[PDB]
4 protein chains.
Amino acid sequence: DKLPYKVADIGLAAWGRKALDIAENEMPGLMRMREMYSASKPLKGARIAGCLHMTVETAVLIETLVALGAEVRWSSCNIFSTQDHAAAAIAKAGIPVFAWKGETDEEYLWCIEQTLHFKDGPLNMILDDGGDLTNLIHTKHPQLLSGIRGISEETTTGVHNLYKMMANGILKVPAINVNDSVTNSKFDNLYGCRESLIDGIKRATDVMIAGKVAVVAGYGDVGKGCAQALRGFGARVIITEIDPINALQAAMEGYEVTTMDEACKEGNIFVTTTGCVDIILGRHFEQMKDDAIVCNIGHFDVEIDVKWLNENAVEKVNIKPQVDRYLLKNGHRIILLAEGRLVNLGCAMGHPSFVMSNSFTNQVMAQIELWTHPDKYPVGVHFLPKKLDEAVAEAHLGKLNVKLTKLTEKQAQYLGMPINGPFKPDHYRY
Amino acid sequence: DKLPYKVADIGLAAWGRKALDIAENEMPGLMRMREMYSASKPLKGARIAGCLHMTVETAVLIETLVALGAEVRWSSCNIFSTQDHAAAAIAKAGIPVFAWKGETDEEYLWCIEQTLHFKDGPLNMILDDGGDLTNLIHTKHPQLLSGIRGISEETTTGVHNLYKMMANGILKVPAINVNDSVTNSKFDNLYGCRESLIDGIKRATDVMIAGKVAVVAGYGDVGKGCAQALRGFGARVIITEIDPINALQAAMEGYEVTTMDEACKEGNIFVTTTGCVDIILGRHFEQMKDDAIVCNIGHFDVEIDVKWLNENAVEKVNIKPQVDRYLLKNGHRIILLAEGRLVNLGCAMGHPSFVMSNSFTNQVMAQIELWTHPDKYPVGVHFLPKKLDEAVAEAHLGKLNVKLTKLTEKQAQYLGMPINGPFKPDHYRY
Amino acid sequence: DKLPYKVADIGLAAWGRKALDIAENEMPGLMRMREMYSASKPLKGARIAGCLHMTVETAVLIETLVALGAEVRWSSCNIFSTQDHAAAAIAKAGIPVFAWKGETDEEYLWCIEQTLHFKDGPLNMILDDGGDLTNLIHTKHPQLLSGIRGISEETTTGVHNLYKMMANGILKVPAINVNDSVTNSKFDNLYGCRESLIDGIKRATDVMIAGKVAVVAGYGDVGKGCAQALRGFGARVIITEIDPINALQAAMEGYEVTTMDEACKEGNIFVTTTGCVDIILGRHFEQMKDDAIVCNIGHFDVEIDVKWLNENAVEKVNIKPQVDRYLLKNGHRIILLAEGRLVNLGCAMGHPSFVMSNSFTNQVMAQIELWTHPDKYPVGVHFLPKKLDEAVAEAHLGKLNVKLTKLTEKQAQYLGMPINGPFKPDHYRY
Amino acid sequence: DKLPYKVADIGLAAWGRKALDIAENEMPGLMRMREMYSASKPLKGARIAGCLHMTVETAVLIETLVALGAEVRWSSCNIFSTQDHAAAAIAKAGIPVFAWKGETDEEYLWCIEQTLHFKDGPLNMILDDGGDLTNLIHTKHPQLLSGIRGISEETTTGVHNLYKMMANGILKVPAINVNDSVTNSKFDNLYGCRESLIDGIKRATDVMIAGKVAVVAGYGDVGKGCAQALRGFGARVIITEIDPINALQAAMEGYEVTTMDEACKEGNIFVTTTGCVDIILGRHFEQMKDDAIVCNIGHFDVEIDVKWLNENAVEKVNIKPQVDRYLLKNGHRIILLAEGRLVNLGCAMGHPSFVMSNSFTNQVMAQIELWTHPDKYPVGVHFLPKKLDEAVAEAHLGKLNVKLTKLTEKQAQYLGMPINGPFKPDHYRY
Ligand SMILES: NC(=O)c1ccc[n+]([C@@H]2O[C@H](COP(=O)([O-])OP(=O)(O)OC[C@H]3O[C@@H](n4cnc5c(N)ncnc54)[C@H](O)[C@@H]3O)[C@@H](O)[C@H]2O)c1
Ligand SMILES: NC(=O)c1ccc[n+]([C@@H]2O[C@H](COP(=O)([O-])OP(=O)(O)OC[C@H]3O[C@@H](n4cnc5c(N)ncnc54)[C@H](O)[C@@H]3O)[C@@H](O)[C@H]2O)c1
Ligand SMILES: NC(=O)c1ccc[n+]([C@@H]2O[C@H](COP(=O)([O-])OP(=O)(O)OC[C@H]3O[C@@H](n4cnc5c(N)ncnc54)[C@H](O)[C@@H]3O)[C@@H](O)[C@H]2O)c1
Ligand SMILES: NC(=O)c1ccc[n+]([C@@H]2O[C@H](COP(=O)([O-])OP(=O)(O)OC[C@H]3O[C@@H](n4cnc5c(N)ncnc54)[C@H](O)[C@@H]3O)[C@@H](O)[C@H]2O)c1
Ligand SMILES: Nc1ncnc2c1ncn2[C@@H]1O[C@H](CO)[C@@H](O)[C@H]1O
Ligand SMILES: Nc1ncnc2c1ncn2[C@@H]1O[C@H](CO)[C@@H](O)[C@H]1O
Ligand SMILES: Nc1ncnc2c1ncn2[C@@H]1O[C@H](CO)[C@@H](O)[C@H]1O
Ligand SMILES: Nc1ncnc2c1ncn2[C@@H]1O[C@H](CO)[C@@H](O)[C@H]1O
């Protein structure tokens, strides 16, 4: 029970390494963190248990925490999101990794647990992207809690659960809600899904986007990026919403807002961008035009009533991996992607490296704070300082070559703000 | 010193009334406020002293506070923003108004003061769009303070000043920062300027936008709307910024971000969207291509070094009202609009009615809260509740015919939010 | 009957001249033609009878033909398109002009005739923008025909008529269909209306474009530009078409194509971009939403059933010049612009100078060809050579600063085309 | 030498059939052709020798000519474009096919030849996508010429060669230049590359498009679609052109036009869209930013100086199939895709089915004309009638659900055109 790592095939490393090379040039934030802190080794003594989809970009993250001098043990937060050659490299790198494609629920749980203990004791830091690493511990390894200094969550569902545990006096460790940074929120949510929604759809169906009517349920950040992605292609986007402010937003950009009920008749493509359930049900499926393409990029296979399909469907033919085509009792066909799960993760390579570098530099900064500024973070879920958000940004202005103008004493004075200090109030919405 | 009103020409009413008719159909918010509260007359006993550019939209605002039963005395917050026929109507309507186009600094001040006293005593409520109505009182009419229940500011410069006075124990009245509502911030800043930046430029120069290189300094809300407006026309927009998150924002939309110095060589059109000073100086002007069109939509004639022009310019020819053309010592001409002032306000009819309906419904709500819920607002600068913001929005979804989807018990539950209650956290940035 | 000119007020000149100055910097084409031919005076002995809306841009045109050494006599092709101060300048310039705003049908015809005879005999060249100058002659002044060397038409309706007369052996002069040049078709049709459709609507109604559903009948060039203009603002555009290729074109850009019948129910704004009649009829009007804004930019007040309005409308109130609002027997109002006429011409200053510079340089070239290469053009309607179209273009690449790459011997060869010669086949569609 | 077919693996069929099913729902044109002519069997007696990349869409094409009753023998016009499972199906279908992935030059030539003879004699009809099937015959099988009734080319390089042979009295068969139909040109060139440029780049590099500066050489149709594709993503596109009309075109859409020389310094991504050579050479490569991504979608590996790379490059590492990364003597890396060949064809699944359905229906129609109207087409290269172009379109308006408005006697008359007849002149450019 004392393995050094458990990946699909160690062989893949050489190639996995080829990728981490190309990818690193696209992740300025992490690479900067490496420069600025590789010497300081500000993470020494930290034993980080990371639970985040084991991909090429996470590899760059893992090697960045190590470079900042820290012990790390990783396990993918998803059973399918792993990239064996990515995990290959990290293993060959002499780093404990317990990740591989399509593992069983039992294997998953196993994987995570393998990151709990180091050879100098148990973990003292948690890096989560869903709270599985946090929940598991809190409820099965209470012992270790007193030994953990911090937790950095980056997911809505994880962050929330943190607020809950804290609200119910269960949280026994300070956490930093990384997800609510602007550079983390916008990228992981808006630019991220915008760049990879169609990729997922293309690789799956290779269908033409233009000229098609695409229904997008939810106008949040993710919904916004998808709506902008689909429209950039020539499709006519229709939006459904429950929040009147977001719905106004949509209408002001030219989209048509209506209910899924009315909408399910018009759509050609259907993307669900919510953390809500029962977005698309049988009464909708039976209205859809022949060969409608349904897929979800929200967060769980909980937005599409997949079950109904597998139930009220005549035949279910599998065109290919993660692309099935159900036959309705009315003659119409229904192309369902990723089996209802996240289409960009299930049909594409997830989000680009540059995007991840933004949400991941936030992650590296949370570790540093949490493990170097304990006094600053009492038990509760905290937010990263704004001056540090701007920091994640500025570190990316190089890659794309943008010349940032620098305020001047007079100006700064006039504005009443530090020439380098935070440039906006905390409630600023960008 | 006891006049009932002071407008340019009372005659204009008939026509001004023609406008308030057309205009009302474009301002659902306010018109809804009249429906929902015309009976309750929730503003009874309130004597509101309003200082907001006296336009056709403000007229609809004024008549809306009156319908909600309240005494009102108005004066434009600007010497040129007034629309004599709009002010005409309101006068004929038996409402004290002291506004007219281009008044003198002495007249302006005079105008404001005429709204201070009613025939039942002095004011008890303040509606400001710059803090001039607020400042003037606090420093020349301290008596009346104890008599004032609230203040509702809608301008950055006014809001700030409130925070200050409060910070220095000067503010002696609770205020509601109306400007930070989503439905007010976005419309008054983004959509507002987006709809009218080019209009002001067109009427002024009637120039062709497409094919031109337009330089926009500042990627805030206003900058965002102008950048989107100019690009929709075919211009190649370049942006300058001091904030690394806004600059990243820009770059992610395809714009080129650089410094004004480098930029002043390329630009054909120049729009300044900041609350900053010395954005465009002589060293820029002397770089600009022949016949460059310079104008500012920020907030004051403080962003362009007009002075330098009037100083280092050979001849200054006035093509027409609010449109001058300076001749440089190098052969290049410089078309300067609105004399450096707000171009949409000085070369156009400002923002549209529908937009105004949003930021103004917020205004009406602040009045009701502040004067119906004093207990709730101790002296300080407060924010309008979120459930109310959504309210301003929902009231506009009709005009544009958008079908809002309604959450369901199960859903609502799953999401952990009231089926009607606020759908988003307070830090939500939309 | 021998006046030297007939303009509204000669005084206006000083100001008209102010305009021609600013304007000339925006019309590189004509200004280049002036350089390249001011010396050659390639138009000597040519007596041009010009009939084109007498505006500031036409003035720059007029002075450009003269500079190329030619006698010119002008009359506007429209009774309202004229710009008195523009015509003023040209008169003070010692040039026969018979144009002024809103002249009577009898005055119009008069005006045209005054350009027929010079003090060395009658005209020998025709520059028409509607065929009124061409028709009039052919049927009332046959004598002069044998004396006229050429005709240059730039309008669909004028061009067609030429093809007809020619088809029926009536055409007695060679003509050059200038309208079908790329640089003239695209600018006068697409970029032209795109830049000024909304300006027209703003000045007229000052209404907010965003969030509205705009119906555009016809997806030709003009319709394409209007649809792109309206969408850049945030409106949701719907398109109607009779040609299946244009309709598919629309659908591939994300617009929704449907019939006016179904569309008339949704629309908030209505732009007709055809040369067809009966596009919007009573059965539509009685379907439109309250305060719908109807206007036409096609070519004649023949696309909207204005008549029906004036007939089946209860009351017709005139909000202001060129903006009326009919009241229907059902409670809905209808804002009708420019009285059914060209809205950009009737509510704005028409197209911008730079656009005009393109379609007018085409015009200047036709004159030169037709009058310097008679042998090349036998009686019939001809097209401007392609090498010359590219010429009109190359002449504008300077204003907007574009670095045109130059083919190289090896390349040119490989491509099989002249390094400077036409780069494209004649059926090329750009 | 009498094989019935030669494909990679016959087994693949079942799956290939799976595809042809899904695909057929996206190609309304061909599916319509099947309806309208399945009975007539208007192609009876025709023995078609098809040479077109053997993919899933060509499969649908092949089965469409057969359904119209015709013998067919196919061979891919490219050595790599073939799709073994697609070819699989067609073989299992009892159809002579000689296609498989990556065949040798000797094999290719062999494959083509296998379609020349049927069991009732040689071919009497040619369907070419490059003229390899035409050339080969004309120069090695002159006998058969007199036996061939028609040739339908769809490629620039093929069409041209036709005009040549004809110009040099070599062409001994009438041909129909299908490529110049609007529905074929626009789709195969504009919409086609627009939908699949980024897909090719994504699968290849999985790089993030937004925030990047993309250089596109050539503003033709393909260049136009690529430029619109990249911009919709958020990149800043810069264009290079030799044609002044296209360069103006670009500048009027907001792009920046300049020379490759100057541009090669700025670019992050480089797409070459010409039929020209030596677009990107060593002097450029040595200027490119680190990790620049170079790829070409023109028509041959002739636009990028690949050779130079393989010559002046230190090391060339192969990241993966069709994705190499050269290391320069200056430290910068250069990611070269598809080895310089067509990136959408070499890194993606080419163009979508719907697009192909357009350019392929054109193809089916040319066969019918050419083989049912010989008398109509004397030896020379002809264009498909316009009434038939609109036909290809109308046939697709269904899929996307667009309601085509139908002219009316009065209207039609007014317009002077047949209510169903062609709605536009031949020189119309859409
Ligand atoms: N797949 C990915 O790469 C990825 C990346 C980030 C986030 N996400 C997930 O996507 C989901 C949405 O994220 P977000 O940042 O846009 O959230 P968000 O909170 O900004 O927006 C969600 C939107 O859903 C709308 N909505 C809720 N219930 C609805 C219903 N029944 N019908 C229509 N609209 C409804 C809400 O009004 C809201 O505006 C989350 O579950 C999130 O974790 C996925
Ligand atoms: N004319 C109008 O109708 C109208 C309506 C609303 C607001 N405004 C005014 O416009 C201004 C901007 O408003 P906003 O809502 O976008 O503000 P904002 O705070 O959102 O953005 C201002 C932006 O300016 C940038 N900036 C500051 N100094 C700069 C400099 N020297 N060079 C380049 N960029 C610089 C900042 O980084 C910031 O992103 C304010 O003065 C505001 O009151 C005008
Ligand atoms: N106001 C201006 O500044 C200006 C400038 C140039 C041209 N025009 C005029 O605009 C008109 C259109 O010009 P264009 O260049 O786009 O012409 P166009 O020939 O390219 O397109 C006209 C379009 O109208 C469509 N159409 C015809 N009848 C229709 C109907 N009943 N319903 C729906 N669609 C219908 C046609 O299918 C066609 O695509 C002409 O009369 C032209 O002279 C006006
Ligand atoms: N890969 C595909 O799927 C696909 C599909 C259709 C066409 N094509 C090919 O793409 C190429 C271009 O097709 P198109 O329809 O756009 O052609 P096009 O003739 O419409 O445009 C080519 C453009 O290249 C420009 N150009 C030529 N030499 C240049 C140079 N040295 N520098 C800059 N610009 C230069 C020309 O001015 C012209 O506008 C052709 O070889 C064509 O066969 C590829
Ligand atoms: N390439 C990637 N590497 C790591 N995490 C990713 C990638 N693409 C998407 N994600 C993550 O997917 C999560 C949702 O499962 C998001 O929080 C997002 O950060
Ligand atoms: N038409 C209008 N009526 C009243 N205020 C306006 C109008 N257009 C713009 N404004 C105001 O101009 C202010 C800046 O001077 C903004 O806060 C905005 O709300
Ligand atoms: N400013 C202008 N000066 C001269 N002609 C114009 C102008 N704007 C539009 N036009 C002309 O309007 C004609 C249609 O009436 C078009 O052929 C176009 O060239
Ligand atoms: N999926 C496809 N099937 C067949 N031909 C294709 C496909 N995608 C692109 N092409 C062809 O690629 C050719 C250039 O090699 C184009 O003429 C185009 O029609």
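The residue numbers of chain C are those assigned by Swiss-Prot, with the residues present covering 3-432 sequentially.
Technique stated in the header: X-ray crystallography, 2.8 Å.
A Cβ is built for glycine as well, from the same backbone N, Cα and C atoms used for every other residue.
What Swiss-Prot says about this one:
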- C:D131 to N: Strongly reduces S-adenosyl-L-homocysteine hydrolase activity (MUTAGEN)
- C:157-159, C:222-227, C:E243, C:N248, C:299-301, C:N346, C:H353, C:426-430: NAD(+) binding site (BINDING)
- C:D190 to N: Strongly reduces S-adenosyl-L-homocysteine hydrolase activity (MUTAGEN)
- C:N191 to S: Strongly reduces S-adenosyl-L-homocysteine hydrolase activity (MUTAGEN)
- C:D245 to E: Changes active site geometry and alters affinity for NAD (MUTAGEN)
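Mapped onto this structure are the features recorded in Swiss-Prot.
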| residue | record | contacts (Cβ under 8 Å, 6+ apart) |
| --- | --- | --- |
| C:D131 | mutagenesis position | C:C53, C:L54, C:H55, C:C79, C:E155, C:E156, C:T157, C:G160 |
| C:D190 | mutagenesis position | C:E156, C:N181, C:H353, C:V357, C:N360, C:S361 |
| C:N191 | mutagenesis position | C:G222, C:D223, C:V224, C:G227 |
| C:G225 | NAD(+) binding site | C:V218, C:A219, C:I241, C:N248, C:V273, C:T275, C:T276 |
| C:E243 | NAD(+) binding site | C:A219, C:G220, C:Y221, C:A249, C:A252, C:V259 |
| C:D245 | mutagenesis position | C:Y221 |
| C:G300 | NAD(+) binding site | C:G220, C:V224, C:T274, C:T275, C:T276, C:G277, C:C278, C:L344 |
| said: As a check: which entries in C:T157, C:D190, C:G225, C:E243, C:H353, the recorded positions, place their Cβ less than 6 Å from an atom of ligand 7? | reply: C:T157, C:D190, C:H353
| query | Under a criterion of Cβ-Cβ distance under 8 Å and sequence separation of at least 6, what residues of the same chain contact C:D428 (NAD(+) binding site)? | reply | C:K388
| C:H353 (NAD(+) binding site) has how many other Cβ neighbours within 10 Å of its own Cβ? | 26
| query | Looking only at DSSP and grouping its letters into three states, which state does C:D190 (mutagenesis position) belong to? | reply | helix
| said: List, in residue order, those recorded positions out of C:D131, C:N191, C:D245, C:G300 with a Cβ under 6 Å from any atom belonging to ligand 3. | reply: C:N191, C:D245, C:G300
| Conformational class of C:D131 (mutagenesis position) under the three-state DSSP mapping | coil
| field | Cβ under 8 Å to chain D, applied to recorded positions C:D131, C:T157, C:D190, C:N191, C:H353 | value | none
| request: Please work out the number of neighbouring Cβ atoms within 10 Å of the Cβ of C:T157 (NAD(+) binding site), leaving out its own Cβ. | output: 20
| said: For a quick check of packing: other C-beta atoms within 10 Å of the C-beta of C:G222 (NAD(+) binding site), how many? | reply: 21
| field | Mapped DSSP class for C:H353 (NAD(+) binding site), helix or strand or coil | value | coil
| message | Under DSSP, is C:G225 (NAD(+) binding site) part of a helix or a strand, or is it coil? | response | helix
